[PDB]
Amino acid sequence: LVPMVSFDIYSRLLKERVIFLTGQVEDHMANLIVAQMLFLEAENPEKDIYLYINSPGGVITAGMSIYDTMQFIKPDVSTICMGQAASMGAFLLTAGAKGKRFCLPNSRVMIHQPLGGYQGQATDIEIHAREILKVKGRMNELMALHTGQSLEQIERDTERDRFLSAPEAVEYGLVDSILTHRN
Amino acid sequence: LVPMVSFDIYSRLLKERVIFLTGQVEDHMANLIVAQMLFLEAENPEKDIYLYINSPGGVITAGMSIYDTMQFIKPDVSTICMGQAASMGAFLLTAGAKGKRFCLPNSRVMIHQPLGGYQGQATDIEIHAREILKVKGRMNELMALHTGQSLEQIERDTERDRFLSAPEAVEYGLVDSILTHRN
Amino acid sequence: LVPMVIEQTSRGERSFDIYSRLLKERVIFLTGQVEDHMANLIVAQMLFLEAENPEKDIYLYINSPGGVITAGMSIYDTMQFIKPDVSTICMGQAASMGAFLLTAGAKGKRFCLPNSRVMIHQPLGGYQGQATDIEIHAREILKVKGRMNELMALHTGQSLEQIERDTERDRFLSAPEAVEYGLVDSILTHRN
Amino acid sequence: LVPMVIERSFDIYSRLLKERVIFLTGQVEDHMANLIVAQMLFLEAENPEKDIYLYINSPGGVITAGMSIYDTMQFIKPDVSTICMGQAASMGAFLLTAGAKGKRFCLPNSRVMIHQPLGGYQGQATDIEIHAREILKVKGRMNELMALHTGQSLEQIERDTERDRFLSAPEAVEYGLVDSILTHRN
Amino acid sequence: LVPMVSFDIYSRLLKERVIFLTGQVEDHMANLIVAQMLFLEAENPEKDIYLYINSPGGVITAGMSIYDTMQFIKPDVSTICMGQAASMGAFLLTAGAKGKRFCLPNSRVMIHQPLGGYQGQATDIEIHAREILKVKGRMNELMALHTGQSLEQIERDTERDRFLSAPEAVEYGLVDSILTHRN
Amino acid sequence: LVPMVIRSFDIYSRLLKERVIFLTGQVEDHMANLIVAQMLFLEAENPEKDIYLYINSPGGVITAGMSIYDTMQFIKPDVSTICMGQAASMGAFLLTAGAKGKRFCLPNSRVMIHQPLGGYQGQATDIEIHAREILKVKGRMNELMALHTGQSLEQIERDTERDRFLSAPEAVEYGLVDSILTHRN
Amino acid sequence: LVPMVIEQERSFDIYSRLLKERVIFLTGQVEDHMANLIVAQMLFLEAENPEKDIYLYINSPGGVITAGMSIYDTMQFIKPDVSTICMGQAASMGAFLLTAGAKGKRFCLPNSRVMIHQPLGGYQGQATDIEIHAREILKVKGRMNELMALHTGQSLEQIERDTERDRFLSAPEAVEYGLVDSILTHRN
Amino acid sequence: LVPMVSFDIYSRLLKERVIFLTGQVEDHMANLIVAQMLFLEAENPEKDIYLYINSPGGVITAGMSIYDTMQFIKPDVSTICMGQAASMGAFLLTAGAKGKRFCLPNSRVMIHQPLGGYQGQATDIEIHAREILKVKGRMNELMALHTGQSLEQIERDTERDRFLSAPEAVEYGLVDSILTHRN
Amino acid sequence: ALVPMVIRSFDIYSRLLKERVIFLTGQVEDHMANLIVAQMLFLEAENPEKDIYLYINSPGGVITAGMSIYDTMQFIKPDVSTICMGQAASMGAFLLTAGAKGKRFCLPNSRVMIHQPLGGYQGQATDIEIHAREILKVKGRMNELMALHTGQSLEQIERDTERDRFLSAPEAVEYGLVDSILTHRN
Ligand SMILES: *C[C@](*)(O)[C@H](Cc1ccc(O)cc1)NC(=O)[C@H](CC(C)C)NC(=O)OCc1ccccc1
Ligand SMILES: *C[C@](*)(O)[C@H](Cc1ccc(O)cc1)NC(=O)[C@H](CC(C)C)NC(=O)OCc1ccccc1
Ligand SMILES: *C[C@](*)(O)[C@H](Cc1ccc(O)cc1)NC(=O)[C@H](CC(C)C)NC(=O)OCc1ccccc1
Ligand SMILES: *C[C@](*)(O)[C@H](Cc1ccc(O)cc1)NC(=O)[C@H](CC(C)C)NC(=O)OCc1ccccc1
Ligand SMILES: *C[C@](*)(O)[C@H](Cc1ccc(O)cc1)NC(=O)[C@H](CC(C)C)NC(=O)OCc1ccccc1
Ligand SMILES: *C[C@](*)(O)[C@H](Cc1ccc(O)cc1)NC(=O)[C@H](CC(C)C)NC(=O)OCc1ccccc1
Ligand SMILES: *C[C@](*)(O)[C@H](Cc1ccc(O)cc1)NC(=O)[C@H](CC(C)C)NC(=O)OCc1ccccc1
Ligand SMILES: *C[C@](*)(O)[C@H](Cc1ccc(O)cc1)NC(=O)[C@H](CC(C)C)NC(=O)OCc1ccccc1
Ligand SMILES: *C[C@](*)(O)[C@H](Cc1ccc(O)cc1)NC(=O)[C@H](CC(C)C)NC(=O)OCc1ccccc1
C-alpha cells in the first residue's frame, strides 16, 4: 500500500534528493539507502542529499555501510531526525555533514554501547568478546569525532541508554540545530 | 485490490491534496504520510492539504514524525476524523491547522496517557521510566496547546481512557467543527 | 527417583527419602532457582527443625543461580526469626538471591566450599502498562534494590556505597575472594 | 519403572546405596547433582571410614553442578572410588579423575573425553566482558585441577583440551585420568 | 502399568534372576539393567542371571555400560532374544556367556555399523569422524570375538543392515541354540 | 484409576491369581513385555494349570507380538485365548496361537486379518534390503497362520492381501478359533 | 484425588470400597482400556459370588463399538445378572450397554436422558479398501440394530428407522420404548 | 521497497557497472550476481565491474560459482567491502582483481575455516568428512594465492575466527587499499 | 525476490536468454524444470541451429523432474552445452554429463558428486515390493545413461554410485563426466 505519482511516492521524493531511513537498520534496507546515495551522487555529484532518519537502532555493520557511504560520496549528506534516532539511528544522524544535521522539534535521540551475543568454546568466546570491545571503542571514537565531546565523556554517557530531547541533542553536539518551519 | 483511474484510487485523490491516515500508527505507514505531505508541499506550498484520520492509536515516535512534518511544511494541514481517532490518532487530529480540524458526525474520539513496557536491571528500569514520564508530560503540553484546555485539565482527563463524541470533541477544543454535508 | 533409606524407629523400621534422612543431620538443601514453592519447602524444614530442637544449629547447603526476591525473603526472614543458628555452606555456586541467603547465615558459620563461586548483582524486573503504573512499579523495584543493598552491607560489613557500586553489574567472586569480601567467614576444605 | 526388593522394601538403587554404591548417570545439572551430594553425605554419616563407589556414565554437563559434587568428594571423610562405564565426557571425565588416588577405574570398553568450557551470553559489551572474563577464569581453574589429578603439566592439559579429545580406557590410564582398568570381579 | 502385590511383575521375576532389556538402549534404562545385575551378583555370585532382550538398538556408550557389567560380574549372564535384537540389542545378545545365548524360534536379529551425526568446524568434524570410525572398528572386533566370525566377515556383513532368522543367527554364531519348549 | 483388593492387589493383580491375563490395545514392546512377565510368573506358580489370555486389540508391532507368541509356545502351561471386542492383525494372530481346542471368540467379537505394513526411507540399496525383510516376515507370519488355522499357506496369503473381517462363527469356520463362548458353564 | 476409606484394616479408595457392594461405574467415553477395567471388575465379582447381582452405573456420551462389545459380551457371559442404572446420560454405546442389562433390572434415574443412533466411522484408502471397510460398518450397524431390537422388544424395522439420526429420550420415554424397565427415584 | 527511477534502483546502478552482494551467500542470490556479471561483460568486455560486498558469509559452493565467474569473465572485478566481509564474503573480497580490492574505512573483515554437518552411517560420515577437509585445503590454497600469505600462515590463522580492521585487512593482503573519499 | 531490469524492458534472465543462456540453479523439481524445458523449446524455435548454454549449480533433486530436462535436451535440435559452476550433485551431475559431446564444462573450482537414488514408501508389503521394484528399475536406467554419457562401463557406474562420490573438476574430466575445464573466456 504505497502511492504513486509513474514514480512511487518515494521515487518522487528521490527526485528532490530526499532518502528515507525508517525502522531497524539491517543489511538489505541499508543496501537500499547506499544505492540511493550512489544514484543521487551519479545524478549530481555536487548537490546536497537529504537523509531523514526515524529509527530505533539496529545492526552495527549494516549501519557502518551507510556511514562510510555518507563520508565517501561527493555530495554532503544532510541528516534530519523525525520521530526518533536511537543508537545506530543516533549514530548516522550525527554523521551528517557538519552544519547540516537537524532534529525536528519533538524528535528524540538515544545513545548506548553495543549489545551482542555469542555461544561456543571459551577460546571462541574470548575472540568474540575482544571483537565487540574493539567495535565499542571505534564507535565511541567516531561519536566523539562528530559530537565534539571527549572520548571519555562519550564512554561514560553510553554505558547505559541515554535519552535526549531535540534541544539536548543540539547542546550535546549530536545535531546542529532544530528545524522548525520551512524557510 | 486498489481500484485504478493512470493512477490507483489513493494516487488519484492525492491529486486532490487528500491523504489518508488509516489504522495503527507505526513507522512505515507514518513515513508514507510524511512523504505524501512533502510531495504535496512541493506541488503547491500555499494550497491546503487534507488529512483524513481513522485510527485506534499507535506508536508515539511514529506519530511525532507526522506531527512535526505537519507543523514544518508550508501548507496548512486540515484534519478530518472519520470512524475514530484514538490516542495518537486523536493527537494528530487536534494538531491540524487551527480552524480546519473536523469530525464527521458519528466519529468518536479517545484520549489517554502513554503505555509502555521495559524489562531489565533496576538502573535501566529507572532510565526508561523517566523517559516515558517525560514523554507523557510533553504530549500533555502539546495536547493543551492544541485544545486550549489547561495542562492540568488534560492531565486529569488522560489518566484513563476518555471517550468523546463529535459534539463533545468540538466542545473540548479537540476539533473546530463537524462536517455533516459537503458544499 | 529420589533414593530412600530404611531406619529403626522404636515403633518399627520406616522409610525416609534421601533428603528426609539428612534432615536428621539437621541438613536442608537449597538448589536451583529461588521461587515461592521451593522456598516454602525450605521455610517448612527450618520451622520443623526448630521445633525438634530450638538450640542446635541448622545447616543450609546452597547451590543456586538466583531467583525471586520475595521468595528469597520468605527464607531470609525465617532464618533470622527461628531460634537456632542457620549455618550456610555454598557448593557449586551462590548467585544473586543465592549469595544473599549465603551471606545471611549466622556470623562465623557461613562457608564456601573451595571451588564454589559467588556472584552478586542488582535486581532485574519488568513491567508493562500505563505510564502512571510504570512509575509505581519502578519506584517499588528501586525501594527493593536499596533495602537489599542495606542488608548485604549489614551482613558483609562493607559500606552501603561499596555494595551499591559493586552490584550495578554482575560481579563474580572465587571462594577466597568471598571470604575477603565478608560474604562468607571461611572456606571448608576437608571434613572438620 | 524401578525394580523393588522384598525382605521391608527397597527400590534397586536404595538397596545398592546400602552397599555404598552411587550412580551418576546422564547430563550433570543441579538437581541430579544434589542427589549425588546427598547420597555421599548420607554414606559419610553411616560410616566415615568405608570407601564409596561412584559409577559414572555421563556426556558431561554444567560446571557449577559438577563442582558441587567435586567439592563434596574432597570434603567428606571416605575415599570416593570412581568407576567409568559407557562414557565419562567433559564434566563426567573431570569427576572420574577426581576420585581417590589409586581408586579410579575405567571398565574395558568405556571411553573418556575431555574439552574446555562452552558457554553463551547476550547483553551489553560491558556485561559481555564480565562474563567472558569469568568463563576464562573457570577454564583456568578447571585446567589446574585436571593437571593436579592427572599428573599432566598445566600446559599439556590446556593444549589437550582446546578441542575435544577422546581416550580409550588404556589411553585414560596412560594419561593419568584413571589408575587402572577394571575387567573382572576379583 | 504393572501388576501389584510398588511390587510389580518385574520385581517378582527379579527374585528368580530374570532381567528384561526392552526397547531402545539409552543411559537410564541401561543403568537400571546394570543396577539389577550388580544386585543379583551381590545376592548370589555363583548363580546364572537371565537377560531377555527385545530391542531395536540404541546408544553405543549406554550399551557398553551393560556389556562391560555383563563381563565384569561373577555370575554368567545367559541371554534370550524375544521379538527382536537389532544392532545394540544383537550386540548384547551375542555378549552372553558362550553356550548360554538363545533365540526363541521366531525372534529376528539385525546387525549394522554405527550411525552418528556432528556439526561444527572441519577440524572438529575430523575429530568426531575419527572417533566414530574407531568405535566402529572396536565394535566389529568384539562382534567377531563373540560370534566366531572373522573381522573381515563382520565388516562386510555390517556395512548395511543385515537381518537374520533365529536359525541363521545360530548358524552365524551370534547365539548358541534356539529355545522352543521349556523342559 | 486401578481399583484394588485386600495383602493388597490391584484389579488385574487380583485376576492374576485366577491365572487370567489381559492383552488390551495396540501391541508394542513394553505392554508385550508385561504380558510375557505375567506368563512367566504364572508358569513358575504352577506349570500344569492353564493360563487365560483375553485379547481386545486393533493390532500392533510384529516383533513385539512375536515376543508374546514365542512365550506362549515356550512355557509349560497351555495358553487359552479369548477374544472380546476385537482381535485385529497382531491381535488375531495371538488369538489363533492359543492352545488347540482352547481358543475362543465371544459371540459379538470380530476378528480381522491382514498382511504386514511398513515403511522405509533411504538409498535404493537399503530399500531393497528392507523390502526383502518385510516380505520374509510376511511369509513367516503366513506359515504360522497356516499352522494354527489349518488353512494352506497360499490360501492365507491370498485372503490377507487386503483387510478381511470375520464374525465369531466365521472365525471358527476359518480355523482361527475353536469355539464361541456364550454363557459360563 | 480419589478419597481413601478404612474398613475395620485395609485402605480402599472410594471405588474399591463400592466394588465390595458389587457396584461398578461406567463413566465417560467407552474405549478399550476403561472397558477392560469394567470387564475385569465383572470377572472379579462373578469369581467372588456367581449368584449375586452386579450393579453397573452408566453415565456415558457413547464410544467405540468394539470396546463396548467387550463389555456387552462379558455382561451376557458371566453368571450374575448385571443390573444397569443410568445417571446423567447414556448415549449411543452407553444406551446400548444400558439396555443390555438383565431384563427387569435396567433403570433410569429420573432426570437421566438417553440417546440412540447408528454407527459413525471413517476411512481413507484405495476404492477396494473403501468397499471392504464400508461393508464392515454396514454389517456392524445391522448386528447392533438386531441386538437393540432384542433387548428393547421393538421390531428390527422400528429400531432401524429410529436410529437413522440421533434420537433423544427422557427417562419416561426410555421406559415406554423398552430401553429400561423402570425409573429409579428414592432408595428402598 | 525498491525506488523506481521504469528502472528500479539496482538496475539503475547496474548501468554504472555496479553489483551488490548483500547478506548470506546462497545459490539463488549468487546466481543473480553471476547473471549481472555475465550481462556487464556482454555490455562491455574491457570496463571494470564494481562488486560491493556486505556479507556475513555463506555456502561455499554458492560462493565458488561467483568466484569462478569473477575469474572467467573478461572485465576486472573490483571489490569494495562495506560494513563487513566475513568468511565467504572475505573470500570473494580478496578474489577481486589485484590492485582493485578495497575496504571502506570502518568496514570489518573476518576469516575462518569451513563449518558443516552430517548425519548417517559411519561409512558416510567418513566420505563427507574427507570432502570437507578437501574443501578446507582448497580454500586455504586460494586465500594464500590472493593474499600473498603462505599456505601454512593461512591454515594457522583460520583455525578459529579471525577479525581484521580495514587497515589490518590491507596489511594482511586481503585488500589492496582503503577507500575514504571519492576522488 | 529481486531481479534487475535491462532495456521495451527485460529482466536479467530474459536478457541472458537472448544470448541463448539458461540457468539451472538449486534443487531440481517439476516447476523449475518446466521453466528450463520451456526456455529450451523457445531457443530451438528462435534458432534450431545455434547452441544453447545451460549453467548448472545444483545439489540434486527429483528424478522424474530431471528426466523432463534430460529428454528435452536430447529432443531439441540445438546442441546443449553444459557448464558447471558451484556444484552439480546427483541429478545436477546427471544433467551436466548429458550435455552435447565435447561441449560439457566445469569451472575450475566447481565440484561434482554422484550417488544412487533415495526414496521412501509406506504401506502394505505388496505395495512396498512394487515400489522397491520401481526404484531399482530407475536406479539401473540412470546408471545405464550415466555409463553412456561418461564412457565408463555400467558396472563401474554401479560400483561408484553406491555411496556419495565427490569429484573435483580435474577428476570430473578424468571420469568422462565433462570434457574440459573452462578457465578464462576465449
Ligand atoms: C543499540 C544500537 O542500535 C547499537 C548501535 C551502536 C551505535 C553507536 C555506538 O557507539 C554503539 C552501538 N546497536 C547494536 O549494538 C546492535 C544490537 C542489535 C540487537 C542488533 N548490535 C550489534 O550489531 O552487534 C555488534 C557486534 C559487534 C562485534 C561482535 C558481536 C556483535
Ligand atoms: C494509546 C495512544 O495511541 C498513545 C499515544 C498518545 C497520544 C497522546 C498522549 O497524551 C499520550 C499518548 N500511544 C501509546 O502510548 C503507545 C502504545 C503502544 C504502541 C502499545 N505507546 C508508545 O508509543 O510508547 C512510547 C514510549 C515508550 C517508552 C518510553 C517512552 C515512550
Ligand atoms: C538476580 C538475583 O537472583 C536477584 C536477587 C537479588 C539479590 C540481592 C540483591 O541486592 C538484589 C537482587 N534476583 C532478581 O533480581 C530477580 C530475577 C527474576 C526472578 C528474573 N528479580 C526479582 O525478584 O524481581 C523483584 C521485583 C520486581 C518488581 C518490583 C519489585 C521487585
Ligand atoms: C563440556 C563439559 O561437560 C564441560 C565441563 C568441563 C570439564 C572440565 C574442564 O576442564 C572444563 C569444562 N561443560 C561445560 O563446558 C558446560 C557445557 C554446557 C552445559 C552446554 N558449560 C558450563 O557449565 O558453562 C560454564 C560457564 C562458566 C563461567 C561462565 C559461563 C559459563
Ligand atoms: C544401529 C545400532 O543400534 C548401533 C549399535 C551398534 C552395535 C554393534 C556394532 O558393531 C555397531 C553399532 N547403534 C548406533 O549406531 C547408535 C544409533 C543412534 C542411537 C541413533 N549410534 C551411536 O550410539 O553413535 C555413537 C557415536 C557417535 C559419534 C561418535 C562416536 C560414537
Ligand atoms: C496390521 C497387523 O497388526 C500386522 C501384524 C500381522 C499379523 C499377522 C500377519 O500375518 C501379518 C501381520 N501389523 C503390522 O503389519 C505392523 C503395523 C505397524 C505397527 C504400523 N507392522 C510391522 O510391525 O512392520 C514390521 C516390519 C517392518 C519392516 C520390515 C519387516 C517387518
Ligand atoms: C455413537 C455411538 O456411541 C455408537 C455406538 C452404537 C451403539 C448402538 C448402535 O446400534 C450403533 C452404534 N458409536 C459409534 O458409532 C462409534 C463412534 C465414535 C466416533 C468412536 N464408532 C465406532 O466405533 O466405529 C464404528 C465402526 C464399525 C465397523 C467398522 C468401522 C467403524
Ligand atoms: C564461515 C564462512 O562463511 C565459510 C566460507 C569459507 C571461506 C573461506 C575459507 O577459507 C573457508 C570457508 N562458510 C562455510 O563454512 C559454510 C557455512 C554454512 C553455510 C553454515 N559451509 C559450507 O558451505 O559447507 C562446507 C562443506 C564443504 C564440503 C562438504 C560439506 C560441507
Ligand atoms: C541424490 C540425487 O539427486 C538423485 C538423482 C540421481 C541421479 C543419477 C542417478 O544415477 C541416480 C539418482 N536424486 C534422488 O535420488 C531423488 C532424491 C529425493 C528428491 C530426496 N530421489 C528420487 O527422485 O526418487 C525417485 C524414485 C522414488 C521411488 C520410485 C522410483 C523413483
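We're sticking with Swiss-Prot numbering for chain A, so the shown stretch reads 16-20, 30-207, in order.
Determined via X-ray crystallography, 1.9 Å.
Cβ atoms here come from the backbone N, Cα and C positions, even for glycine.
Quoted from Swiss-Prot, the note on the mutagenesis of A:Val17 to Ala is: No ClpA-ClpP, little ClpX-ClpP complex forms. Sequence-distant contacts (6 or more apart, same chain, Cβ under 8 Å) of A:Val17 (mutagenesis position) comprise A:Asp32, A:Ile33, A:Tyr34.
One mutagenesis experiment named in Swiss-Prot is A:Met19 to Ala, and its note says No ClpA-ClpP, little ClpX-ClpP complex forms. Here the Cβ of A:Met19 (mutagenesis position) has 18 other Cβ atoms within 10 Å, regardless of which shown protein chain they belong to.
There are 19 other Cβ atoms within 10 Å of the Cβ belonging to A:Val20 (mutagenesis position). For the mutagenesis experiment A:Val20 to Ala, the note given by Swiss-Prot reads: No ClpA-ClpP or ClpX-ClpP complex forms.
Here Swiss-Prot describes A:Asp32 to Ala as a published mutagenesis experiment; the accompanying note says: No ClpA-ClpP or ClpX-ClpP complex forms.
A:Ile33 (mutagenesis position) falls within a helix when secondary structure is assigned with DSSP. Looking at Swiss-Prot, you'll find the mutagenesis A:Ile33 to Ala noted as follows: No ClpA-ClpP or ClpX-ClpP complex forms.
In the three-state DSSP reading, A:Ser111 (active site, nucleophile) counts as coil. For A:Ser111, the entry in Swiss-Prot reads active site, nucleophile.
Around A:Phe126 (mutagenesis position), the C-beta neighbours below 8 angstroms that are at least 6 residues distant in the chain are A:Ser102, A:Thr103, A:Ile104, A:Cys105, A:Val199, A:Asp200, A:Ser201, A:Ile202, A:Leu203. Annotation of the published mutagenesis A:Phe126 to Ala in Swiss-Prot: Little ClpA-ClpP or ClpX-ClpP complex forms; the original residue is retained in the structure shown.
Every protein chain shown contributes to the tally, and the Cβ of A:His136 (active site) ends up with 20 other Cβ atoms within 10 Å. Sequence annotations record features per position, and here Swiss-Prot assigns active site to A:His136 (among others) based on a curator's inference.
Swiss-Prot gives this note for the published mutagenesis A:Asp185 to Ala: Loss of protease activity, forms ClpA-ClpP complex. Over all protein chains present, the Cβ of A:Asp185 (mutagenesis position) has 19 other Cβ atoms lying within 10 Å.
Residues or ranges marked as active site by Swiss-Prot on the basis of a curator's inference: A:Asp185 (among others).
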Cβ neighbour count within 10 Å of A:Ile33 (mutagenesis position): 23
Reduced DSSP assignment, A:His136 (active site): coil
10 Å Cα neighbourhood of A:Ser111 (active site, nucleophile): matching recorded positions from A:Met19, A:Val20, A:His136, A:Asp185: A:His136, A:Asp185
Sequence-ordered recorded positions from A:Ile33, A:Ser111, A:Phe126, A:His136, A:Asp185 with Cβ under 6 Å of an atom of ligand 1: A:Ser111, A:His136
A:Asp185 (mutagenesis position) to A:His136 (active site) - Cα separation in whole Å: 5
Residue among recorded positions A:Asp32, A:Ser111 with least C-beta crowding, 10 angstrom cut-off: A:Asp32
Where A:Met19 (mutagenesis position) sits in the secondary structure, as DSSP reduces it to three classes: strand
Listed recorded positions (A:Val20, A:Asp32, A:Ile33, A:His136, A:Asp185) that sit near chain H [CB under 8 A]: A:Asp32
